[PDB]
Amino acid sequence: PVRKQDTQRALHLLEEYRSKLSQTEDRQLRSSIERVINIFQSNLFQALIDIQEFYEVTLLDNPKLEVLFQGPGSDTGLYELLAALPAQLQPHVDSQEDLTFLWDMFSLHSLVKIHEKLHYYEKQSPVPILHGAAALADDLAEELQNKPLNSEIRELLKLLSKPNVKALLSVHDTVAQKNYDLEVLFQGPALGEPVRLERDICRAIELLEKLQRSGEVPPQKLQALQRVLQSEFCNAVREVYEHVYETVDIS
């Protein structure tokens, strides 16, 4: 299990040795050390290390991952890079401590390949309707309670306050906003069973359309939330959740 500090210390060192090069024999060792720097600081990468470390994920422990080592973004060749590095940096490394450390780091290879595979999909990501669904859901639920209690208003306000829905919206924004946060990692298991979630959300959309059809609220907020929930980006977030829920025991 790759520990956070290692990837961290390795990110520090890897960056260090990249600067002590200029243009001679480094139009590659650098252009190469960059890929890794980038990947390492990437938000996606940081999230993988956390899942892996907190939920002890292993290709042995979680074999459903194996499907990610095939298809667009697999043998992209990236494996060689990492491996052929401790060798290239060895000359420039003047520490019997870092040298051993580097050959040690460059589990991780699988991690990085998975990153290159997910990153490939993410680039095909759909565009989010908005960046504040959780807020939205709150502005709407404030409004509704300040009105005569309809049976749709009761069932809707109850849904918006379920942990799983609250998480979908929270994760929605986190991913929409490109702002990873370990705190948001733990919100994962709050979404629960993927089918119940998809079913609670559809019912939310029903009550949402209904309140609009009977013009008595009658915000653009309901419309907006209904659009975020039907959002093909929001739908994408749940698909990606389905897969994670299978390959790793969260709940």
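Here, residue 1 is simply the first one shown, and the rest follow in order.
Recorded method is X-ray crystallography, 3.0 Å.
Even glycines carry a Cβ here, placed using N, Cα and C.
Same-chain residues at least 6 positions away in sequence with a Cβ under 8 Å from that of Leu102 (mutagenesis position) are, in sequence order, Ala10, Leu13, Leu85, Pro86, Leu89, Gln90, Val93. Quoted from Swiss-Prot for the published mutagenesis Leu102 to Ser (Swiss-Prot position 38): Abolishes interaction with DLG1.
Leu156 (mutagenesis position) falls within a helix when secondary structure is assigned with DSSP. Quoted from Swiss-Prot, the note on mutagenesis experiment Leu156 to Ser (Swiss-Prot position 95) is: Does not affect the interaction with DLG1.
Within 10 Å of the C-beta atom of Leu156 (mutagenesis position) sit 23 other C-beta atoms, taking all shown protein chains into account.
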